[PDB]
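Data first, discussion second: the structure below is written as structure tokens.
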Number of protein chains: 2
Amino acid sequence: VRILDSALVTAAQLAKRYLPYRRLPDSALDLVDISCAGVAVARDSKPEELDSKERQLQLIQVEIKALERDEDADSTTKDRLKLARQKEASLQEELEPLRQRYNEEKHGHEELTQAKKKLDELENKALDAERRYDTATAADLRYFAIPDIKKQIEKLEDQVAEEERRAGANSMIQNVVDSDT
Amino acid sequence: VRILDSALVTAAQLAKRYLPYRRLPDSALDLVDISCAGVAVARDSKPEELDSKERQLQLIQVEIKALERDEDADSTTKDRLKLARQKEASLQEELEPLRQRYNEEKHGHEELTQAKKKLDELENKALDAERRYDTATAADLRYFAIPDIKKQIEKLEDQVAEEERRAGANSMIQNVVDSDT
């Protein structure tokens, strides 16, 4: 999840203001980790669009069996079903690209997660190399390796594809907004 | 038994306003379960009234058994049990159809319970399916089993058959009363 710098400031200010008797750095963090977890959950399904369409599709399946599995199936009494089937197709066609679009948005976050993780592992290694005065591996990490991952992260952040309409071409937020979140 | 919506309102208002010893969710729910149980006794007061009349039948049964066989059983001394028997029969003629009806009314509700239980089991399978768009194992249940059960429930409503001599032919439905109960 992306986190605004101002969210760390705001979370710390809020934690003291709404829970002054609770440890400030824990409370500020809990506020953040809880809200991070929260948006991460929402992003698992974006059900407002996906669950709604999946339900509509199943309701159609009910109408389909209710009308299809019959002798009256050959009468317009039940053959009116074809209209529901047409709606099914429309929902399947709208739904699948939403689904995949959402998967792409998720993947962008997974890529960022791993790029940042890799950078930190290189840093962990660099720090040991520095205390060992291991110039060779300190150099392996400080030069090229860390800068590489750093640039990959920057590129991955730009992959959000910011457009004038919103902060990303992406429809979902998956971020920690200083005040809203 | 049917419950007035206003009884839910009254139970909740009552619990809040006058029963501070117990928290509102349960206190109101307890008022509902309790009031319903009080009513269950009232619905089972079909038997309490039928049984009050049965107590008259037992005063009669005892008089009859006390007088049923003896050396002078054929004397009007003991044969007076026939008068007790005339009353026995008179009460049974009223009581038996009221009792049988009570059982029918109860069996109506038994079936409503069983029918609804299955309706709901099938609906949870449908819910599983609606959310993930199953198209088959739930569709086969939504198909007919759902609307057939629903229709049986509606047919049982018709058996309630409200009538001029009593709201509800199914007279044991002592609709839980918001106020009095």
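What you see of chain B is 365-545, where the numbers are those given in Swiss-Prot.
In case you wondered, yes, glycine gets a Cβ from its N, Cα and C as well.
DSSP classifies B:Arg419 (mutagenesis position) as helix under the three-state reduction. Listed in Swiss-Prot is the mutagenesis experiment B:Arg419 to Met, annotated as follows: Reduces ATPase activity by 80%.
For the published mutagenesis B:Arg444 to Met, Swiss-Prot gives the following note: Reduces ATPase activity by 80%. Neighbour count (other Cβ atoms within 10 Å of the Cβ, all protein chains): 13 for B:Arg444 (mutagenesis position).
The number of other Cβ atoms within 10 Å of the Cβ belonging to B:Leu462 (mutagenesis position), over all protein chains shown, comes to 15. Record note (Swiss-Prot), mutagenesis B:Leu462 to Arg: Impairs prion propagation, but does not affect thermotolerance. The unchanged residue is displayed.
According to DSSP, B:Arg495 (mutagenesis position) is assigned to a helical segment. Quoted from Swiss-Prot for the published mutagenesis B:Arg495 to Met: Increases ATPase activity 3-fold.
Quoted from Swiss-Prot for the published mutagenesis B:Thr499 to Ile: Reduces ATP hydrolysis by 50%. Alters bud morphology and causes septin mislocalization; when associated with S-217.
B:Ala503 (mutagenesis position): 21 other CB atoms within 10 A of its CB, across all protein chains. The mutagenesis experiment B:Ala503 to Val is recorded by Swiss-Prot, whose note states: Increases basal level of ATPase activity and abolishes stimulation of ATP hydrolysis upon substrate binding. Inhibits growth at 37 degrees Celsius.
Where Swiss-Prot documents B:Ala509 to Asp as a mutagenesis experiment, the accompanying text is: Reduces thermotolerance. The Cβ of B:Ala509 (mutagenesis position) lies under 8 Å from the Cβ of B:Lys482, B:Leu486, each of which sits 6+ residues away along the same chain.
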Neighbours of B:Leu462 (mutagenesis position) among the mutagenesis positions B:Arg419, B:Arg444, B:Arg495, B:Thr499, B:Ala503 (Cα to Cα, within 10 Å): none
Cα within 10 Å of B:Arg444 (mutagenesis position) - qualifying mutagenesis positions among B:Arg495, B:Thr499, B:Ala503: none
Per-residue Cβ crowding (10 Å cut-off), top of mutagenesis positions B:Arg419, B:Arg495: B:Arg495
